[PDB]
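These notes are about the structure you will find just below.
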Amino acid sequence: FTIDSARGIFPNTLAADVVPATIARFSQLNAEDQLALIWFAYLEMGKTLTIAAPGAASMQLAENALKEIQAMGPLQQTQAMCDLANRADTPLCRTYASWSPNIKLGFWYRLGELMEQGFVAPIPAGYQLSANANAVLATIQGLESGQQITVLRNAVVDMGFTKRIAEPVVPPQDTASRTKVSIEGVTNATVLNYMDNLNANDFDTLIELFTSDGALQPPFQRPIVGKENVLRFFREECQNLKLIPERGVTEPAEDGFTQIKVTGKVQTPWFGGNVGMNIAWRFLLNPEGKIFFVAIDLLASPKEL
Ligand SMILES: CC1=C(/C=C/C(C)=C/C=C/C(C)=C/C=C/C=C(C)/C=C/C=C(C)/C=C/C2=C(C)C(=O)CCC2(C)C)C(C)(C)CCC1
């Protein structure tokens, strides 16, 4: 088999494909409506969910771009934001596209604060969304919180126009303070070491669990193939997560492989314990126990656990 055919293991797993569906609809909207829709979603979400502050290093990396926008007149500030949403080719859009997701998120977090305070051009008073935009926002507001925050993050990541700029790599958790996960039905050492090393930010140990040609598929993304690319992804995008696997099932696969499905919850440091995303992991292990393929799926509902 191939990496691409391994994408088919456990085909009964119902992923929350409403998320990429909603992003596709969002992406069709007029840029000002995209910005207003997210503003509306963010303000209403903020009534029950508090977003964690961006990290200090992230803010320093975005500081020069933020200062440039803040110095513009209001019409130019709005144009710059529309440029990002339209994916226009401008210097600002190219800088934005060089950033990791967390830096992009912290950039918009700060702009949102400044818009609330009146120091950056706000969405116009009394703005009404287009017919298509209003329906997109309705869909978002009917989703589970874990799906709502995934829509927002994906919309942020998709902006700008395509070096790589990321936050510094955090030191792994010291061994004496690490916790160990417990998974009903699953004692497989590779799966357990995967969860535990990711929870400890121990990416150098984590990557050694993979085959040389192995791949990791994040939710609604294509597989990331090979140790170099997977390790880069861990270091740039996978810091400070909390994986809470609950239960799993283990089955033989072709050629002496083993396939394992685990379900549980994951927390992002942007929301902490206030949002638990419903997640499945689908592992395909070679005869020596190395990870040939692992897919991480956002599940359609808690009924998929
Ligand atoms: C834009 C915009 C605005 C600002 C919007 C802002 C500020 C939005 C902020 C949104 C945030 C902060 C969203 C954060 C979402 C984080 C998520 C959804 C993380 C999910 C991570 C997962 C599921 C990890 C899963 C993994 C596992 C478990 C593995 O085993 C391997 C690795 C990996 C695959 C990664 C304003 C308002 C101004 C209006 C104008 C436009």
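Sequence positions for chain A are given in Swiss-Prot numbering; the residues included correspond to 3-164, 170-312, in order.
Looks like X-ray crystallography, 1.5 Å, at least that's what the header says.
Even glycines carry a Cβ here, placed using N, Cα and C.
Copied over from Swiss-Prot, here are the features:
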BINDING   34-44, 80-83, 107-117, 125-129, 151-161, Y201, 245-250, 273-284, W288  echinenone binding site
MUTAGEN   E34 to A  Alters carotenoid specificity, <40% quenching, decreases stability of OCP-R, accelerates OCP-R to OCP-O reversion
MUTAGEN   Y44 to F  Acts like wild-type
MUTAGEN   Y44 to S  Cannot convert to red form (OCP-R), no NPQ. Does not bind to phycobilisomes
MUTAGEN   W110 to S  Incomplete conversion to red form (OCP-R), no NPQ
MUTAGEN   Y129 to F  <40% quenching, decreases stability of OCP-R, accelerates OCP-R to OCP-O reversion
MUTAGEN   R155 to L  Able to convert to red form (OCP-R), no NPQ
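Proximity of the recorded positions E34, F42, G108, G280 to ligand 1, judged by a Cβ distance under 6 angstroms to any of its atoms, singles out none of them.
Across the break of 5 residues that separates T164 from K170, the C-alpha atoms are 11 angstrom from each other. Among the binding-site residues listed (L116, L250, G280), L116 has its Cα nearest to the Cα of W110 (mutagenesis position). Nearest Cα neighbour of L116 (echinenone binding site) among the listed mutagenesis positions (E34, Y44, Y129, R155): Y44. All protein chains shown were included, and the count of other CB atoms within 10 Å of the CB of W110 (mutagenesis position) stands at 22. Taking Cα separation as the measure, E34 (mutagenesis position) is nearest to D160 of the binding-site residues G108, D160, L250. Candidate recorded positions: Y44, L250, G280. Nearest to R155 (mutagenesis position) by Cα distance: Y44.
Between the alpha carbons (Cα) of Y129 (mutagenesis position) and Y44 (mutagenesis position) lies a span of roughly 15 Å. In this structure the alpha carbons, written CA, of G280 (echinenone binding site) and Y44 (mutagenesis position) are 19 Å apart. Close to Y44 (mutagenesis position) in the fold, though at least 6 residues off in sequence, lie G114, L154, each with a CB less than 8 Å from its CB. Under the three-state DSSP scheme, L250 (echinenone binding site) falls in the strand class.
Look at the Cβ of each of the recorded positions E34, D160 and count the other Cβ atoms within 10 Å; the largest number goes with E34. Applying an 8 A CB threshold to same-chain residues 6+ apart, the list for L250 (echinenone binding site) reads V188, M202, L205, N206, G271, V273, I286.
Set side by side, the recorded positions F42, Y129 differ in how many other CB atoms lie within 10 angstroms of their CB, and the most is found at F42.
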